Amino acid sequence: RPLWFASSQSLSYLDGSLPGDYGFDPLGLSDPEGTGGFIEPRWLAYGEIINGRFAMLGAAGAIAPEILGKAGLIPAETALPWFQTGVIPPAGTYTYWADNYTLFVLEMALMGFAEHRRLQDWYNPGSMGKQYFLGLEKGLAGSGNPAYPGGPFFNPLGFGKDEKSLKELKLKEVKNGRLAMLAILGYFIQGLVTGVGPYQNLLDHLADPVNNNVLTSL
Amino acid sequence: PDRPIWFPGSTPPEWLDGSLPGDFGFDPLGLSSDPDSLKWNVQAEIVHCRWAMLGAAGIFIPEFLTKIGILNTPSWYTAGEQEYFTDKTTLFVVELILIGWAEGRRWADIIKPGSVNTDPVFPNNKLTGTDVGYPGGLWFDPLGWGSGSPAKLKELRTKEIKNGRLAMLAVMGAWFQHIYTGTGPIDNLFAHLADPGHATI
Amino acid sequence: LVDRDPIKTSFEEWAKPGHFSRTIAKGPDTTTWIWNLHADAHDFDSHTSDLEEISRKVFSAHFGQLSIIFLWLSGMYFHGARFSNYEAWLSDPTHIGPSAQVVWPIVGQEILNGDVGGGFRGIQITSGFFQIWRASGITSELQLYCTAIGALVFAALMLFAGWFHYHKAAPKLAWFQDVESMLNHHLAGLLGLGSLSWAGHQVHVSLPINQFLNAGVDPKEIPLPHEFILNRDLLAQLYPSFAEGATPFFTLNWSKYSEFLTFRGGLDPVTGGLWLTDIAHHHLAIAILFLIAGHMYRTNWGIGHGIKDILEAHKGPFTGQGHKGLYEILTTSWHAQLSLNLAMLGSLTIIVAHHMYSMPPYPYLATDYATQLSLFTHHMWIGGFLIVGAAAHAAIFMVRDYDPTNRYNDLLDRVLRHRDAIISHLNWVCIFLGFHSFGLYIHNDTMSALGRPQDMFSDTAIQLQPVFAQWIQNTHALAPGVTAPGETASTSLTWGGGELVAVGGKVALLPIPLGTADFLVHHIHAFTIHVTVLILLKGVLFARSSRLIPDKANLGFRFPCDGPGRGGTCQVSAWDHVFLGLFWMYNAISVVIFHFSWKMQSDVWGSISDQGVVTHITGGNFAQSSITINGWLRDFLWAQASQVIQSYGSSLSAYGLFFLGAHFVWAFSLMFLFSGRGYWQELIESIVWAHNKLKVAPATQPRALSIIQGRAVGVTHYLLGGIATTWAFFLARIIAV
Amino acid sequence: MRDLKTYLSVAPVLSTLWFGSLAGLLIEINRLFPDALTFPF
Ligand code: CLA
Ligand code: CLA
Ligand code: CLA
Ligand SMILES: CC(/C=C/C=C(C)/C=C/[C@@]12O[C@]1(C)C[C@@H](O)CC2(C)C)=C\C=C\C=C(C)\C=C\C=C(C)\C=C\[C@@]12O[C@]1(C)C[C@@H](O)CC2(C)C
């Protein structure tokens, strides 16, 4: 298998079982000696998968309204950059059907339900399919792997029928999640130093690369 | 053991075995680990529930009718500042004496059950209850719905307990709403229904 | 290297006092059990012999200490926002006394709410928090409230961390013994990054706000700190170099930043403190130096040094094997590290106390005499206590953890083989210094009493000039332009430059002369310090054995005696040597603080007039009156105590009450020190008899205090009374004048 | 909790509570009737 900045200490426990495993662990955080707290290989893998999925959702979300605005498809009042759409009211705000703090409570309640159910699945596997939950507990039984629950709800199309195909799709998901996390970091830091939309950054760079660049922006 | 729990997937405390009505295994701090505290807390919860239901009715029904104009009763917040036929301390003393006689016999039944079930004046009259907290008898249970199979009793007591908890929450909410918004509880509901998006804290 | 859930969180151990010990947990047959419960509360080594458990217990208590400190800081910041006249003081620092405490009127105690200026009534504080807040750019009370809220949050976080790292995930022993990583992190991150962050804050917030304040602008009209960051035009107007941005830094054109990064030296005439640009440059340089220093010790990547390798390479023909084996001692015993750290911290505290007064770092601090005196005395006392604790824990390590069979060290072995010569030489030095330092005072007193002023050791009859210190003062006064070309003025105004700084009609700092009296007082200081060192080192060296008691190590570190045999063996333990050295530490620190107070009141502090004539507080009588003991008794103790004994009926009556209270507490301690246990045990027997007569005899039999407990109570009450007396006297004297 | 109630009956905690209540009562009494030198009733 290919290796990327592998080390003798890292290779003692990264044998390639996990998806997207290249032996990269210079700091040795996944060292399975004295595991505890939040420093644990299984929890770290689960956190990486979850963060990658959320960044994949967020990477396209922060750019989707922007590119259609320059394309003349949606009204210009809704084609705002991610940092002005109301996330930071000092940076700009937009009036929705309810005030931002009211939306925050509803979002917190719904996400609390979802994340508490997920966490309780993680702590004691197979628990969510026992107690009556509007009759929806039949499909929320999980599959024994916390990061890949499957089932009729989370796997409607029935993808990954073949084990090798499932392995390949898991590898693609991991790679795309890492790329999305890098893209999100780029989003944040580019917005910090330029103050304009990332799509505008790309358009400015394509206008000319020698005048709109790191050497000219910093 | 298979009853629904407040926190699905968790393990209920040992001292809560689901025998009591309205039992969902919610006791994070273990305030009723020993049985005596369990009995005392059950009695306190029952009393709080009934008082709260009476208070919720007396707060919300009068205020609803005043808004629509059938009656012209004052606000429940300021109902204590009106002038009545006598000084308020006299009414407080009368209340203290009467409720001291009433609650005094209730204290004895908790400590020593089955000792205050007889009429002091006319011995022919007795209370028919057998459980602490449910006195029974013709005085308190005239319709006779308080005795029967254990399933019926458990269902009825669970209904009473849950309704009492809801009433406690509603009364606390009304008090804090009047503290903060400075307006009647019914007005708050109409304001919320007018603009649900923005009529908020 | 952590363990999942080592110890269950329960209230079971709360209901069983003394669970940490097998003997104490049995039950209170007598009253000695209650006292033994508290004396062994934090001795983790006695509870168990496992090093990992002791390390885990030690790690958690520091979190509680940090939480307590954060709560203290939160209270200090909150009181300055709600019960203070900080805003009024900000517009007139030279005529308003800081105050941050008010009193409820109940029993006539509202007289303590004296007038302090700014339309406020309260107690005048001398902790110097107002100057710190001004130097940080704080203007309103909202910022103080936010700081208090943040400190409360940090205290809660520290408490939660303390609970977590003991009941949920406790680190293993191998984690604690990573000394190289700990040193690297505490050098690069804790110190260097903190200095860098403070330098950034001073550059971006303190400098413009302080410049606006020194310009005389109303504090309510000064732009908020965030306005200097969002609007670079304001900073460019204040400092033109800010218009270029960070380009000069990355092109090594650092000369452009000379406007706000200077090397001036001296004091700011407007405020009387150091230039803030100098402080910012100093913090930047210190951050760079500490960041470089944190990359020395080896870690998982090969490059660096091994502390064991460094230690093992140093040995000499006089010392044998040298430093081999010292690495294992310092990585296995908690007491030796504690002793070393305590000694270093005490020395650093004394150095800080000496440095703060002659180089005022805060605005309007030099002209606040009470704050200066309070800070000096407080830091000196703290340093002395820490220094004593160092020797105490060194003796503890010597008694307990010393083991030549498995932890042999050549340097420690050689010291223990010639301790007699060290002790005898130190004894001779102490006797010589005592004779030739204090004896000159008695000679002066006798000659003055006999009517022969021409035969005294004084500046007019027989001079004893400190020629060496005067040479240092002359060299430092001429340092700029010769040996420090980049400096404009000297580091301190006390070197003897000749320039005087006056702020608000008062003298901030000026050259301090040295004469015959300074010689005598400095040699007195040396004598006292040498005696204290002698006592502590004799206690440490003879902790295990001596010619009198060969098996002293078997009796332990804290035992009263070994009977009346061999003529008497009272106070032979190492604990008794600390008990005896505390008195000498008290003596030395009291003499030092008296010297400081009299010298500053007589030769430095004062008022200046329009024509520029200085009138000191006491009129410069230190030179001719301090050469005799009668002079110290009369012109210092008798003359300066009229402020505290005449404070009744005014806002300073609390100091007058504390004077007598501390007198009583100090005098009360002599009962425990001069008496013995047998008399009090025999007296109790008669008292118990009458209780038995009336059926009121307790089952917990009353017992007299042990010998060690009695000595500890005596020394504690003695120190408390003396320090409280000196505190009340100093504050009452310095607040009024 | 029985063990929590046991810890509240230990001597220092009970003494602290008793003395705090006592001091509060005395302070309130002196606040209501200040500067008392003789018993007038
Ligand atoms: C049965 C409980 C109950 C109910 C139905 C309401 C209902 C209402 N409250 Mg309210 N409130 C409650 C308890 C309750 N409160 C309590 C206990 C407090 C004290 C913290 C408050 C404090 C409060 C303030 C300060 C304000 C309201 C306001 C309002 C109104 C606008 C909605 C809103 O912002 O709610 C916000 C509600 C909360 C912050 C409390 C949390 C909700 C509690 C825990 C009950 C949860 C509901 C329950 C679990 C669901 C099942 C019951 C359902 C059938 C109703 C609305 C009519 C606002 C108003 O006047 O409208 C114009 C307003 O300004 N409430
Ligand atoms: C970083 C600082 C530090 C740390 C962590 C320790 C830690 C330790 N020291 Mg120690 N020590 C220190 C500094 C320190 N010391 C200093 C500076 C000195 C010199 C004064 C000493 C002198 C010293 C001696 C002499 C002894 C220790 C001992 C010990 C060990 C047991 C502690 C114990 O049981 O105390 C229990 C704590 C108390 C009983 C509290 C004391 C109460 C104080 C003195 C009175 C405060 C008065 C107060 C203002 C009045 C209010 C009262 C209120 C109720 C109204 C422990 C490992 C003992 C040891 O190792 O024995 C084997 C021992 O005998 N230490
Ligand atoms: C309720 C308990 C109790 C009672 C009935 C007595 C009774 C007596 N004591 Mg006494 N004593 C007590 C507790 C008690 N003592 C305690 C706890 C101490 C230690 C501080 C002493 C120390 C003491 C001395 C040193 C002397 C007496 C003497 C005497 C006798 C002279 C009368 C007198 O007022 O002396 C004065 C009584 C005192 C100064 C005691 C102080 C008051 C204490 C602190 C009260 C504490 C009560 C305790 C907390 C009970 C808790 C009750 C709770 C569980 C409900 C008298 C028989 C004298 C005597 O004749 O010698 C035999 C004498 O010289 N006592
Ligand atoms: C009980 C209550 C609050 C409950 C608190 C809870 C949930 C605590 C929960 C937990 O403990 C558990 C379960 C388990 C533990 O491990 C953890 C915690 C989390 C600690 C509210 C109200 C409790 C009590 C109430 C509601 C009181 C009612 C008042 C009345 C009757 C008023 C009547 C009047 O209004 C009229 C009718 C007309 C007016 O004119 C006059 C007046 C007099 C104003």
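Chain A is numbered as in Swiss-Prot, which gives 53-270 for the residues shown.
Determination method: electron microscopy, 3.2 Å.
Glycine too: its Cβ is placed from the backbone N, Cα and C atoms.
Here Swiss-Prot flags A:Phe76, A:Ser82, A:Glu100, A:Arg230 as chlorophyll a 1 binding site, drawing on similarity to another entry. The Cβ of A:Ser82 (chlorophyll a 1 binding site) has A:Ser62, A:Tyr65, A:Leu66, A:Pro93, A:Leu96 as same-chain neighbours under 8 Å, each 6 or more residues away in sequence.
As a published mutagenesis entry, A:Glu100 to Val appears in Swiss-Prot alongside the note: Impaired complex formation with chlorophyll; when associated with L-230. The number of other Cβ atoms within 10 Å of the Cβ belonging to A:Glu100 (mutagenesis position), over all protein chains shown, comes to 18.
One entry in Swiss-Prot concerns the mutagenesis experiment A:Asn103 to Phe. Its note says: Reduced chlorophyll-b content in pigment complex. A:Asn103 (mutagenesis position) carries a helical DSSP state (H, G or I). Taking Cβ-Cβ distances under 8 Å and a sequence separation of 6 or more, the neighbours of A:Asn103 (mutagenesis position) in its chain are A:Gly229, A:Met233.
In the structure as shown, the Cβ atom of A:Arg105 (mutagenesis position) sits within 10 Å of 15 other Cβ atoms. Per Swiss-Prot, mutagenesis A:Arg105 to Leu is noted as: Impaired complex formation with chlorophyll; when associated with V-225.
According to Swiss-Prot, the mutagenesis experiment A:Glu159 to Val carries the following note: Reduced chlorophyll-a content in pigment complex. Annotation note: A:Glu159 (mutagenesis position) sits in a helical segment as assigned by DSSP. A simple way to gauge crowding: the CB of A:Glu159 (mutagenesis position) has 10 other CB atoms within 10 angstroms, across all the protein chains here.
In Swiss-Prot, a published mutagenesis experiment is listed as A:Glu167 to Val, annotated Reduced chlorophyll-a and chlorophyll-b content in pigment complex; when associated with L-170. In the three-state DSSP scheme, A:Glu167 (mutagenesis position) is classed as helix. With a 10 A radius on its CB, A:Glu167 (mutagenesis position) counts 11 other CB atoms from all the protein chains.
The annotation chlorophyll b 3 binding site is assigned in Swiss-Prot to A:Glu167.
The Cβ of A:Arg170 (mutagenesis position) lies under 8 Å from the Cβ of no residue that is in the same chain and 6 or more residues away along the sequence. Among the mutagenesis entries in Swiss-Prot is A:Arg170 to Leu, noted as: Reduced chlorophyll-a and chlorophyll-b content in pigment complex; when associated with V-167.
For A:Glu225 to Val, Swiss-Prot lists a mutagenesis experiment annotated as follows: Impaired complex formation with chlorophyll; when associated with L-105. Cβ neighbours within 10 Å of A:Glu225 (mutagenesis position), excluding its own Cβ and spanning all shown chains: 18.
One mutagenesis experiment named in Swiss-Prot is A:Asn228 to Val, and its note says Reduced chlorophyll-a content in pigment complex. Same-chain residues at least 6 positions away in sequence with a Cβ under 8 Å from that of A:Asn228 (mutagenesis position) are, in sequence order, A:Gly104, A:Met108.
The feature chlorophyll a 4 binding site is assigned by Swiss-Prot to A:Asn228, with similarity to another entry given as support.
Around A:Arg230 (mutagenesis position), a 10 Å sphere centred on its CB holds 16 further CB atoms from the protein chains shown. DSSP assigns A:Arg230 (mutagenesis position) to a helix. Experimental mutagenesis is annotated in Swiss-Prot for A:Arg230 to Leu, with the remark: Impaired complex formation with chlorophyll; when associated with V-100.
A:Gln242 to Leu appears in Swiss-Prot as a published mutagenesis result, with the remark: Impaired complex formation with chlorophyll. Mapped onto three states, the DSSP output places A:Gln242 (mutagenesis position) in helix.
DSSP assigns A:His257 (mutagenesis position) to a helix in the three-state reduction. Quoted from Swiss-Prot, the note on the mutagenesis of A:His257 to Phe is: Reduced chlorophyll-a content in pigment complex.
Look at Swiss-Prot and you will find A:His257 tagged as chlorophyll a 6 binding site. Within 10 Å of the C-beta atom of A:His257 (mutagenesis position) sit 13 other C-beta atoms, taking all shown protein chains into account.
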Which listed residue (A:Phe76, A:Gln242) has most other Cβ within 10 Å, given these are recorded positions: A:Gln242
Euclidean distance between Cα atoms of A:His257 (mutagenesis position) and A:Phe76 (chlorophyll a 1 binding site), Å: 33
Chain D neighbours, restricted to the mutagenesis positions A:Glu100, A:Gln242, A:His257, by C-beta under 8 angstroms: none
Separation of alpha carbons, A:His257 (mutagenesis position) and A:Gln242 (mutagenesis position) (Å): 13
Cα-Cα distance linking A:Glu225 (mutagenesis position) and A:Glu100 (mutagenesis position), given in Å to the nearest integer: 11
Environment of A:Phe76, A:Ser82, A:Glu100, A:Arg230, the listed chlorophyll a 1 site - residues of the same chain whose CB lies within 8 A of the CB centroid: A:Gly72, A:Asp77, A:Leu96, A:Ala97
Per DSSP, three-state class assigned to A:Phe76 (chlorophyll a 1 binding site): strand
A:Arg105, A:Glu159, A:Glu167 screened against A:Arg230 (mutagenesis position), Cα within 10 Å - retained mutagenesis positions: A:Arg105
A:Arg105 (mutagenesis position) versus mutagenesis positions A:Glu167, A:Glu225, A:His257 - nearest by Cα: A:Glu225
A:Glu159 (mutagenesis position) to A:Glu167 (mutagenesis position) - Cα separation in whole Å: 12
